[PDB]
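> Pasting in a structure now, in structure tokens, and then I'll have a few things to ask.
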Amino acid sequence: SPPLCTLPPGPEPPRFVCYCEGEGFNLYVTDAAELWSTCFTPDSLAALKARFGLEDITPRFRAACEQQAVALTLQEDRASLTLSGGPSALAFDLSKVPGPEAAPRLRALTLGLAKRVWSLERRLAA
Amino acid sequence: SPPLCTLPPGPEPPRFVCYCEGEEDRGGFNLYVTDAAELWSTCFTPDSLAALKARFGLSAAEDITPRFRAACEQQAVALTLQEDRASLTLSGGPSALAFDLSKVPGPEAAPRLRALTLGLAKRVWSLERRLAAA
């Protein structure tokens, strides 16, 4: 079950979603109109783990999502996503994803959430 | 929590979401179907809702939401697209209900989809939170 979380974590309406993908591995955040991504190459991911020490990012991110310990800074075409939980706070630089690239991902994201809801509501009934 | 389902039912990747709104401030009922690119709605008026509920022998004070919820549960929802227009069929129950949908305009459709994506994610996070307990 692909981890994600929403911001603000309050009862206020969520204004952003943060999620991640396969370990092509990446972090994403969107306000559902624009999409920001870490945009990792397999080289720069290792560089990141190395700067930070490792060797899997997903569990740290899952852990921050559960704790609602994710911090988000957005200015323009650049974002930063911060993970608190582990030994060192983790920060990620994100760049805005061009519309034609972001678009099929946003489409797939929404349709995928819905299938998760339908499915989760099934399971919960059991 | 608000009823929805995805199509196609089964293991294949979803191409469409069906959901509904209203019948709580209580707002008029509408059904919405989307491929997450375009949005369609029942675009009900009070007259058209009465006329639909008559077309299939339902009453004015009757909520439609429970039957839609029942179609969603059983994945007994049928969809047609002329692109220009749509049909939705509910077969969750004893009697089938068919709906005419038209395209929702952009300046209204766009903010509804954003809210849908974000709302699902809240729902997912909350549901997945609510599930770990049992």
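Following Swiss-Prot, chain B shows residues 5-28, 33-142, kept in their order.
Method of determination (from the header): X-ray crystallography, 3.5 Å.
Backbone N, Cα and C atoms are what each Cβ position is placed from, and that goes for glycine too.
These came from Swiss-Prot, pasted as-is:
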DOMAIN    B:37-79  domain 'PISA'
MUTAGEN   B:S134 to A  Does not affect interaction with the DNA-bound XRCC5/Ku80 and XRCC6/Ku70 heterodimer; when associated with 145-D--152
MUTAGEN   B:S134 to D  Phospho-mimetic mutant; abolished interaction with DNA-bound the DNA-bound XRCC5/Ku80 and XRCC6/Ku70 heterodimer; when associated with 145-D--152
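Any idea what these are sitting next to in the structure?
Sequence-remote contacts of a segment are chain residues at least 6 beyond its ends whose Cβ falls under 8 Å from one of its Cβ atoms, and for the domain 'PISA' (B:37-79) they are 7, 9, 19-27, 85, 87, 94, 96, 98-101, 103-105, 107-112, 117, 120-121, 124-125.
A sphere of 10 angstroms centred on the C-beta of B:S134 (mutagenesis position) encloses 13 other C-beta atoms.
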